[PDB]
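Written out below as structure tokens is the structure these notes cover.
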Amino acid sequence: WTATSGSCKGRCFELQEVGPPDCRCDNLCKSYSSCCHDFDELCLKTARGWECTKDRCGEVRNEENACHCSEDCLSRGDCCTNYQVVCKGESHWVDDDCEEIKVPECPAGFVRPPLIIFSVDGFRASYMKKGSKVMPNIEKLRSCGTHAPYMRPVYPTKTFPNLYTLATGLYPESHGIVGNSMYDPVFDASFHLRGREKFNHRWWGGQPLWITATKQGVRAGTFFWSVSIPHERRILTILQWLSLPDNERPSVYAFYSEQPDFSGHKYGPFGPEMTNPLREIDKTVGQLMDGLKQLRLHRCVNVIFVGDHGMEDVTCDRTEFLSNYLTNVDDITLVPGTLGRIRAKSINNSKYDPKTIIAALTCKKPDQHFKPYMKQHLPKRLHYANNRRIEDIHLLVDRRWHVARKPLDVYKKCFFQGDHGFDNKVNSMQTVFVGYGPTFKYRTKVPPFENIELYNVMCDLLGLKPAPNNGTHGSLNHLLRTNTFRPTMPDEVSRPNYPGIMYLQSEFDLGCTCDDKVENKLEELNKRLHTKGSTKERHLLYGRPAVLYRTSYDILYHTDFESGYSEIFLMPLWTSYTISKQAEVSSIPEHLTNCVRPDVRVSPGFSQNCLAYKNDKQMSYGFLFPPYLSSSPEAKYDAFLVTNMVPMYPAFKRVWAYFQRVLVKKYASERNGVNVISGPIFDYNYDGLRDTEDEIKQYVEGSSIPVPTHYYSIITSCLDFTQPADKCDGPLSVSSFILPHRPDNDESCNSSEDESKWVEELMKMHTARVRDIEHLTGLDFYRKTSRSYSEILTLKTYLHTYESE
Ligand SMILES: *[C@@H]1O[C@H](CO)[C@@H](O[C@@H]2O[C@H](CO)[C@@H](O[C@@H]3O[C@H](CO[C@H]4O[C@H](CO)[C@@H](O)[C@H](O[C@H]5O[C@H](CO)[C@@H](O)[C@H](O)[C@@H]5O[C@H]5O[C@H](CO)[C@@H](O)[C@H](O)[C@@H]5O)[C@@H]4O)[C@@H](O)[C@H](O[C@H]4O[C@H](CO)[C@@H](O)[C@H](O)[C@@H]4O[C@H]4O[C@H](CO)[C@@H](O)[C@H](O)[C@@H]4O)[C@@H]3O)[C@H](O)[C@H]2NC(C)=O)[C@H](O)[C@H]1NC(C)=O
Ligand SMILES: Cc1nnn(Cc2cc(C(F)(F)F)ccc2/C=C/C(=O)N2C[C@@H]3CN(C(=O)c4ccc(S(N)(=O)=O)cc4F)C[C@H]3C2)n1
Ligand SMILES: [Ca+2]
Ligand SMILES: [Ca+2]
Ligand SMILES: [Cl-]
Ligand SMILES: [K+]
Ligand code: NA
Ligand SMILES: [Zn+2]
């Protein structure tokens, strides 16, 4: 109940929200059906429209008008945004040359430049180039300010997850808004776009920017707008708040537009009907900038123009139906559309089996336009599994397609020509970023970055300490003229041991054999120097990784590679090696095929054994440094050390062997040498973080050798590819992957074919940032380079996406 008979007199768009049943006058009252009776009359005035005209100049103030053109309007802060243009011969902001804003030029009483976030729903990245003729105000912000060619949204590329990610710096799995539609089984409650459940505070985790600001003494405008408040009114409201007295005036504001998304759904991303929505958005920006200029705030405010996701072509005919695959289709609940999430219709049905559902959906039609996954098997780059609101079974849908349960769903719900929600690497899902103001750089283009990073920067813009989040703070310092955040590298927690030769061959009873009993003073000092680290500067180019947790490990040096060997996990945490452009691939010689050699630096007690692998009918082994790339027949013996061995399913060995035999050499030839760091990852609880030993769910049968869930590689070279990787004077280039360590290749529908037809495609799917690997291993890479730390942070957040232009 709301006692709707209080009044909004003097209260219009109040910043503090009042408690039921006292009636509300805030920008969300409409959404709750709680506005006072006179809200429309007093707060949503429309009389005479939104622009001054020649005859309205110097009028007698009429309080009924939507905005004002009387002499006193500037001091009242409620002029139409074109007042000075029409009535005082001023130029529109867009018609002024741009001029570097070196320092904030603010009215007296401003403690810090205000931040205005101008957010646009569905604004695809290519609209900046493709709509440029019709968006002069936006183009001026873009060319005069700082801009990225695009900004990567989070998955799923829907509105609710992405706007809340912008607000919090968190992945959807951590903030809890994991789709536009959700069932939380602990609450037994559903979140929907239409309706009231979504207003309950229990859905919304982390700490959004407006709360971070308020907790630290920085006042915030209310971020959310009721759909029926027109855009012109939202802008006028912001401009009115900017005219408040110093003690009342917010420092951070958001505008939100439902366009161009609303139209993109109806007409597709480039429908001819899309020109008008873009024009209209540009006019809104024009009104804000003209309004700021009137208040002498146009060289004081930092403006961020940002989208939540892009828009793809999708029609009703491009729908796959689960009824074409599943006999039991009525025992499931599907969250449908541009992703799928499946659970049991009833938790009382004991005959429901996710294993048989996955199998019935796997590689069943030649051109199948979705791929099923257990959520823990989704590419790690999506960070989309550690939340009870995410269903165990997930369908990754091809761009341009929909999934639905039954045909009746689609025609008893062609309406739409656009949609979004697909994998966040998809080019059509990319969105925009422009920053303009005293704190942003002047006429600067920056590389593409992920929207998880912006919370930190918005905190920096407002002098706030960010709540803990998934950004890497400092990785976007290159956007900023000042207020940069200068982090220190994390402190190493565990130092390595450097073991020498301490064990005799005969102390090892591992059930391993090697054909190697084949016998010089020139070449004996040589192998000794290699074991003491004499080639370490060739294979460990950026320093050894730092171990950021408590553990026992050894550094092992070799001619061709260096490793950090874990005594707890009985394998390397990392293995580092450089392959020059000139390097030769050799084969594993016949006598060495099943060779595993004891490592005399490492106790039998801290070693793997061959017998465990023989006994484990499911599990085989591979090597982290590939024997194929040994520098010499003598150096090849090192690659067969039991300390270079890791557990591998035979199906995974197909993948790994092709990467090591073919792909590494290929990249070295293309990139002018590469440095490779490879290793295992253990993430049995799918939280994106390194497991402790007591989290491991699988061991090689009858041993304490833990089985990795994934294998990573980080492949680094010179950005200037005219310089070899080992003699690089400037910025670096990286690509990485986190491959799932799976006992089958069901993920790859063409896997019966030659590895040259499917392996590289799999690797591309599981592309990763270095930072993803850091979270998953507790390691910190690139500790010793000549480069600035912020530059290295940017490098660690880089994702190689394998999408064309
Ligand atoms: C992305 O960045 C984020 C933010 O930094 C990273 O997320 C953090 O990860 C930490 C490690 O997993 C985690 O720390 C835990 O905090 C627990 C206290 O939690 C509450 O308080 C915080 C602070 O206010 C709050 O943010 C939390 O909010 C979460 O949960 C609510 C539900 O109430 C949601 O509304 C909200 O969306 C958010 O959900 C997410 O996090 C939880 C886990 O916390 C997930 O389950 C959800 O799916 C969702 O993703 C909380 O309200 C604290 O209890 C934990 O301590 C246990 O574990 C340690 C290990 O050190 C152990 O020593 C302790 O004894 C303790 O164990 C005991 O409890 C166990 C569980 O019941 C039990 O098994 C044991 O036997 C013990 O008795 C832990 O310290 C932190 O909360 C989150 N924060 C957020 C916001 O998500 C994230 O890791 C980054 N991602 C990547 C890939 O890097
Ligand atoms: C969600 C959410 N989380 N946090 N916010 C507040 C917010 C943050 C930021 C920013 F960038 F600064 F973080 C900027 C602006 C804001 C403020 C935003 C705001 O007033 N809204 C966003 C809501 C979305 N909405 C819909 O009905 C809707 C649902 C789905 C789709 S779809 N098909 O595209 O998926 C489109 C839609 F329009 C009601 C809008 C009112 N909204
Ligand atoms: Ca949206
Ligand atoms: Ca984990
Ligand atoms: Cl959803
Ligand atoms: K075996
Ligand atoms: Na297959
Ligand atoms: Zn949409």
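Sequence positions for chain A are given in Swiss-Prot numbering; the residues included correspond to 51-463, 468-573, 576-591, 617-886, in order.
How was it done? The header gives X-ray crystallography, 1.8 Å.
Including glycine, each Cβ sits where the backbone N, Cα and C put it.
Secondary structure at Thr209 (mutagenesis position), as computed by DSSP, is helix. Residues or ranges marked as active site, nucleophile by Swiss-Prot: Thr209.
Annotation comment: Swiss-Prot describes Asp764, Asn766, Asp768, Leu770, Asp772 as Ca(2+) binding site, evidence class experimental evidence. Remark: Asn766 (Ca(2+) binding site) has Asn436, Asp772, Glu776 as non-local neighbours, by Cβ distance under 8 Å and separation of at least 6 in sequence. Under the three-state DSSP scheme, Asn766 (Ca(2+) binding site) falls in the coil class.
Swiss-Prot lists 54-97 with the feature domain 'SMB 1'. Using a Cβ-Cβ cut-off under 8 Å and counting only residues 6 or more beyond its ends in the same chain, the domain 'SMB 1' (54-97) has close neighbours at 112, 114-116, 249, 269, 271-272, 274-279, 283-284, 287, 290-291, 300.
Summarising the annotation, Swiss-Prot assigns domain 'SMB 2' to 98-142.
Within 10 Å of the C-beta atom of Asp171 (mutagenesis position) sit 21 other C-beta atoms, taking all shown protein chains into account. As a published mutagenesis entry, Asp171 to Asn appears in Swiss-Prot alongside the note: Abolishes lysophospholipase D activity.
Counting only same-chain residues six or more apart in sequence, the Cβ atoms lying under 8 angstroms from the Cβ of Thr209 (mutagenesis position) belong to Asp171, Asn230, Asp311, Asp358, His359. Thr209 to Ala appears in Swiss-Prot as a published mutagenesis result, with the remark: Abolishes lysophospholipase D activity.
Mutagenesis annotation in Swiss-Prot: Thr209 to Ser, described as 15% of wild-type lysophospholipase D activity; the structure shown retains the original residue.
Summarising the environment of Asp311 (mutagenesis position), the number of other Cβ atoms within 10 Å of its Cβ, over all protein chains shown, is 22. In the three-state DSSP scheme, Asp311 (mutagenesis position) falls into the helix class. Listed in Swiss-Prot as a mutagenesis experiment, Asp311 to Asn is described as follows: Abolishes lysophospholipase D activity.
Counting Cβ atoms from all protein chains shown, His315 (mutagenesis position) has 18 others lying within 10 Å of its own Cβ. The annotation that Swiss-Prot gives for the mutagenesis experiment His315 to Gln reads: 20% of wild-type lysophospholipase D activity.
Spatially close to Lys430 (mutagenesis position) yet at least six residues away along the chain are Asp764, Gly769, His791, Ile819, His847, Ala849, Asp853, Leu857, judged by Cβ distances under 8 angstroms. Reduced to three states, the DSSP call for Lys430 (mutagenesis position) is helix. Under the heading of mutagenesis, Swiss-Prot lists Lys430 to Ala and annotates it as follows: Impaired secretion. No effect on lysophospholipase activity.
Taking the centre of the Cβ atoms of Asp764, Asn766, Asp768, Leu770, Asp772 as the Ca(2+) site, the nearby residues of that chain (Cβ within 8 Å, site residues left out) are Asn436, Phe763, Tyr765, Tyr767, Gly769, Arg771, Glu776, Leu857.
Residues within less than 8 Å, Cβ to Cβ, of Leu770 (Ca(2+) binding site) and separated from it by at least 6 positions along the same chain comprise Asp764, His856, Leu857. Cβ crowding, taken as the number of other Cβ atoms within 10 Å, peaks at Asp764 among the binding-site residues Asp764, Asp772.
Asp768 (Ca(2+) binding site) sits 34 Å from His315 (mutagenesis position), taking the Cα positions as reference. DSSP assigns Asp772 (Ca(2+) binding site) to coil, not to a helix or a strand. Using a 10 Å Cβ-Cβ cutoff, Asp768 (Ca(2+) binding site) registers 17 neighbours. Spanning 2 unmodelled residues, the straight-line distance from the Cα of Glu573 to the Cα of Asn576 measures 9 Å. The chain break between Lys463 and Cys468 spans 4 missing residues, with the CA atoms of the two ends lying 11 Å apart.
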